[PDB]
Amino acid sequence: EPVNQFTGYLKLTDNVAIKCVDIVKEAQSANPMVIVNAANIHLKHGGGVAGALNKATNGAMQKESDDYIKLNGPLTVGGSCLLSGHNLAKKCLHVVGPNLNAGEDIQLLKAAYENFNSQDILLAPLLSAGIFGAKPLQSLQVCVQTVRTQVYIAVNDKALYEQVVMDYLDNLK
């Protein structure tokens, strides 16, 4: 019943925190009010983070998303829609980052991350990671520059996490 039980994070900024953990396991531990999905414009929740979140909801996320698409049509790259979080969180903010492997512009990560500013506290993966083709360190940099609300980033990437920690240490004054 208590929500937003975030713990074990490294606060890169007063806004952005990071933890090396699987996002589905982290949603179970933290009970977030909002989880971000790394969606495509058609809300076809397969592969990567979207497939993992949809599977955790036993396909309830996909059923609701299919209803949303039938009534409202697809999203735009850089856009988002707020839907149920099902058993992962109260709400799911489906955000579409650019797919560099589809030739979409990496700069659309600024518009994509700006959607995070519509919720106060969020659990999120890094956008455009996996086969979306953006280097996760670059996605994290856009996140730090753009997000103004409280975002808790879950990464299942030891190489990335350790480099982020080293960058944090180098930036200490």
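Shown for chain A, in order and in Swiss-Prot numbering: 1001-1173.
Each Cβ is built from the backbone N, Cα and C atoms, and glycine gets one as well.
As given in Swiss-Prot:
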type	residues	note
DOMAIN	1003-1169	domain 'Macro 1'
VARIANT	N1004 to H	In strain: Isolate BJ03
VARIANT	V1021 to A	In strain: Isolate SZ3 and Isolate SZ16
VARIANT	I1023 to T	In strain: Isolate Shanghai QXC1
VARIANT	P1136 to L	In strain: Isolate SZ3 and Isolate SZ16
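Overlay of Swiss-Prot annotations on the structure.
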residue : record           : Cβ neighbours (10 Å)
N1004   : variant position : 16
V1021   : variant position : 20
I1023   : variant position : 25
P1136   : variant position : 21
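Distance from the CA of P1136 (variant position) to the CA of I1023 (variant position) is 15 Å. The CA atom of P1136 (variant position) is located 15 Å away from the CA atom of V1021 (variant position). In the three-state DSSP classification, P1136 (variant position) falls within a helix.
Annotated pair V1021 (variant position) and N1004 (variant position), C-alpha to C-alpha distance, rounded: 16 Å. A helical conformation is recorded for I1023 (variant position) in the three-state DSSP classification.
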